[PDB]
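**Student:** Got a structure here, written out as structure tokens. Questions coming.
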There are 4 protein chains.
Amino acid sequence: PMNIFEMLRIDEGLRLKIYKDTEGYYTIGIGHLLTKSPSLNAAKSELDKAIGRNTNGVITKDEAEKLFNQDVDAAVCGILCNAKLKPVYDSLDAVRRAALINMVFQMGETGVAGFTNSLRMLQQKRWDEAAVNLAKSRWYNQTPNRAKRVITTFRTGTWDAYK
Amino acid sequence: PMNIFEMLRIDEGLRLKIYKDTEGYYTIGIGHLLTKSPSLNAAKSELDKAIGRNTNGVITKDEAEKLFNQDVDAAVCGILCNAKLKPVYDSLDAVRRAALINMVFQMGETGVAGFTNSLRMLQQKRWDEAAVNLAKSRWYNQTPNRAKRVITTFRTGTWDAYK
Amino acid sequence: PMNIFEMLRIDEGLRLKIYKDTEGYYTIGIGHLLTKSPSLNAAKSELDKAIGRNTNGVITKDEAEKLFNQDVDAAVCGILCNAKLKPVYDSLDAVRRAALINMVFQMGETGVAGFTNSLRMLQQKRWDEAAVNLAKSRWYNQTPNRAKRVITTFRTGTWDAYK
Amino acid sequence: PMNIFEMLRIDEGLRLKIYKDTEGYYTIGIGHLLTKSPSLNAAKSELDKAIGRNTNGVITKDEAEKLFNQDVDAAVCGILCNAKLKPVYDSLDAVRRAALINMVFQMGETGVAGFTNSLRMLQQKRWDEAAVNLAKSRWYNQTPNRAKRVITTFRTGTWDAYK
Ligand SMILES: [Cl-]
Ligand SMILES: [Cl-]
Ligand SMILES: [Cl-]
Ligand SMILES: [Cl-]
Ligand SMILES: [Cl-]
Ligand SMILES: [Cl-]
Ligand SMILES: [Cl-]
Ligand SMILES: [Cl-]
Ligand SMILES: [Cl-]
Ligand SMILES: [Cl-]
Ligand SMILES: [Cl-]
Ligand SMILES: [Cl-]
């Protein structure tokens, strides 16, 4: 069964033990940054406070899903407080909303808000035109496999790229 | 006279004509991203809507200061909605608040929120300990001149690094 | 089947035609305020913009549910940006979260944030103690049938008061 | 010297000792709600945490101004996250911004957002038309002395109603 958790599990991974992300920072779950502190103990302290348990740096899938939903809520709130993103989000169906949230997980609300032409196209239901435009971007060149899946989601409005 | 506008003018520059930032994106003023679209016309369209004027891609200092204050307000609001940043911000004086906002301009609220040990030190008024810790960071290594000025601001609570 | 839509339908009503709320303001759906303007035309204009349709002041249940979900998202975001509400919300299960959101629909985030002792009790899983305290409140005296249902939801963690 | 602190001091009062507001709730400073709990001890506990001092329920003017600025920042952030208020606020000068913030202190962001016709008039710089419309409102009838001062501020763009 496909949904936003399974989508972001594919795109960001689901890691139950603390690990270093691509910038060297302690992370867990679905891309959840614990701390920029170089101390593994600091990361474990942040994790234990968040989870309410002495984790030893290892969480369960259900705990990861709790952190993930916290992060989804934060993404949605950033979207709703952003004048470029809110009207697009308001106009989108659940699957395309998941694609927009996916972009926020990757680059943050301000980063997604920068796609001014493509966002306008999405609001206007010009799915393929938006997709063709997004595929020309620096975002796409940097992470083309993920971007292609997210763009297919905008084009089709289905989970087909994740099946 | 030193203040947050003059501080960020030194750290991010004050550019009255549209230019490409370090990621190649059209920007103006004090680090204000206009669009990620590769179209200069798109950037000019965003700018003209924001300013209320047909700018030709060139703004006045006062217009730049208006955009800057919009960006400061956005930074402060992100700080106030972040559980790691809000209590620190609430506890800081104006000058150290400017240093925290400066970090948000550079890396965003979620990025600054990652400095969990240093933030705790700031909340506890352990200025030098926070400064020594921040100077060990990847942030510092990447942009050491700016980081050193911001860290001096946290250590001293003065504008001395910008004089 | 019980859920937050059905809960708030019982507590705030589901009205498909524009009506005046208890303060005389044009409202529709599940307590969704359209405008404080005394003009029915103004209310219809706001509604038509929100729905994307020439409604004549009458919406479908599905349209009402869309507006309702917009309002739920706004409530959750206000909760997450409030230092008194966020840690309680983070700690609660889905059913008790619905009770907290219900209070936000009624009185707003700042209003719910005022229940400082009861909120602490909820965070500590002291359900009955929180419920006994809330039943002593001015909120309860003003709207005792709704408050009793919401308080039962906090006490029991079930939808029993709505069945 | 007139400014937003002095404006709201006139409209909401400046009270250095805990008092009950018009709804019976413990309040201090410039309309700052401490708690809805009927316990004066609870109110004193909230106050002491906010101030960092054992206050005995009495604060200094400077402490009141700190709480006031926290409340101004919260109002501005609510304005900036509201699709009806943000574009108006972005377009207004400092004095008229103070009038909008004043309304948020009184009735909250969602309450001010309800003035859909008057807000449009303000965005269009139709000051007198907005003022004439606001004076017809339930808000005005309920609190006519305050509303008249705030409306004069919108009409004139000066502090004249507070001199
Ligand atoms: Cl759609
Ligand atoms: Cl774009
Ligand atoms: Cl990739
Ligand atoms: Cl300080
Ligand atoms: Cl740190
Ligand atoms: Cl540098
Ligand atoms: Cl629970
Ligand atoms: Cl309480
Ligand atoms: Cl009732
Ligand atoms: Cl103006
Ligand atoms: Cl109005
Ligand atoms: Cl009055």
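All positions are counted from 1 along the displayed chain.
When the header is checked for method, it gives X-ray crystallography, 1.4 Å.
Cβ coordinates are placed from backbone N, Cα and C, and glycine is handled just like the others.
Annotations per Swiss-Prot:
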MUTAGEN   A:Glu12 to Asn (Swiss-Prot position 11)  Loss of 84% of enzymatic activity
MUTAGEN   A:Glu12 to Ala, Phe, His, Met or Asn (Swiss-Prot position 11)  Complete loss of enzymatic activity
MUTAGEN   A:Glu12 to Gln (Swiss-Prot position 11)  Complete loss of activity
ACT_SITE  A:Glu12  active site, proton donor/acceptor
MUTAGEN   A:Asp21 to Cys (Swiss-Prot position 20)  Nearly no effet on specific enzymatic activity
MUTAGEN   A:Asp21 to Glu or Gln (Swiss-Prot position 20)  Loss of 99% of enzymatic activity
MUTAGEN   A:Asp21 to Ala, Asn, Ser or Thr (Swiss-Prot position 20)  Complete loss of enzymatic activity
ACT_SITE  A:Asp21  active site, proton donor/acceptor
MUTAGEN   A:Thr27 to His (Swiss-Prot position 26)  Facilitates transglycosylation more effectively than hydrolysis; covalently bound substrate
MUTAGEN   A:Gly31 to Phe (Swiss-Prot position 30)  Almost complete loss of enzymatic activity. The enzyme is destabilized by 1.5 kcal/mol
MUTAGEN   A:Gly31 to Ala (Swiss-Prot position 30)  Almost complete loss of enzymatic activity
BINDING   A:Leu33, A:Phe105, A:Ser118, A:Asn133  substrate binding site
MUTAGEN   A:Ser118 to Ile (Swiss-Prot position 117)  500-fold decrease in enzymatic activity
MUTAGEN   A:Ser118 to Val (Swiss-Prot position 117)  50-fold decrease in enzymatic activity
MUTAGEN   A:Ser118 to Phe (Swiss-Prot position 117)  10-fold decrease in enzymatic activity
MUTAGEN   A:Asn133 to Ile (Swiss-Prot position 132)  5-fold decrease in enzymatic activity
MUTAGEN   A:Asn133 to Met or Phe (Swiss-Prot position 132)  2-fold decrease in enzymatic activity
**Student:** Quick one: what's DSSP say for A:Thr27 (mutagenesis position), helix, strand or coil?
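**Tutor:** The residue in question, A:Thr27 (mutagenesis position), is strand (DSSP, three-state).
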**Student:** Expressed to the nearest Å, what is the distance separating A:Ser118 (mutagenesis position) and A:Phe105 (substrate binding site) at their Cα atoms?
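**Tutor:** The Cα atom of A:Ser118 (mutagenesis position) is 18 Å away from the Cα atom of A:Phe105 (substrate binding site).
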**Student:** Distance check, please: Cα of A:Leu33 (substrate binding site) against Cα of A:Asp21 (mutagenesis position), rounded to an integer number of angstrom.
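**Tutor:** Here the two Cα atoms are 8 Å apart.
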**Student:** In sequence order, which residues at least six apart in the same chain have a CB under 8 Å from the CB of A:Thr27 (mutagenesis position)?
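**Tutor:** Long-range Cβ contacts: A:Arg15, A:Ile18, A:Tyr19, A:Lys20, A:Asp21, A:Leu33, A:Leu34.
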**Student:** If you measure A:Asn133 (mutagenesis position) to A:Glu12 (mutagenesis position) at Cα, how many Å is it?
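**Tutor:** Distance (Cα to Cα, whole Å): 23 Å.
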**Student:** Could you round the CA separation between A:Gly31 (mutagenesis position) and A:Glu12 (mutagenesis position) to a whole angstrom and send it over?
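**Tutor:** On Cα coordinates alone, these residues lie 6 Å apart.
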**Student:** Tell me the Cα distance separating A:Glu12 (mutagenesis position) from A:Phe105 (substrate binding site), rounded to the nearest angstrom.
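**Tutor:** One finds 9 Å between the Cα atoms of these residues.
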**Student:** Restricting to the record's substrate-binding residues (A:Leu33, A:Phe105, A:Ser118, A:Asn133), give me the longest CA-CA distance in Å as a whole number.
**Tutor:** 30
**Student:** Identify, in sequence order, the residues in the chain of A:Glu12 (mutagenesis position) that are 6 or more apart from it along the sequence and have a CB within less than 8 Å of its CB; answer 'none' if there are none.
**Tutor:** A:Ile30, A:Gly31, A:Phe105, A:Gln106
**Student:** Could you check what DSSP calls A:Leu33 (substrate binding site) once collapsed to helix, strand or coil?
**Tutor:** strand
**Student:** Give the helix, strand or coil assignment DSSP yields for A:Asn133 (mutagenesis position).
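**Tutor:** Looking at the DSSP assignment, A:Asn133 (mutagenesis position) belongs to a helix.
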**Student:** Identify which of the following recorded positions, namely A:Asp21, A:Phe105, A:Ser118, place a Cβ less than 6 Å away from any atom of ligand 2, and list them by sequence position.
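**Tutor:** A:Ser118, in sequence order.
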**Student:** Helix, strand or coil at A:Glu12 (mutagenesis position), per DSSP?
**Tutor:** helix
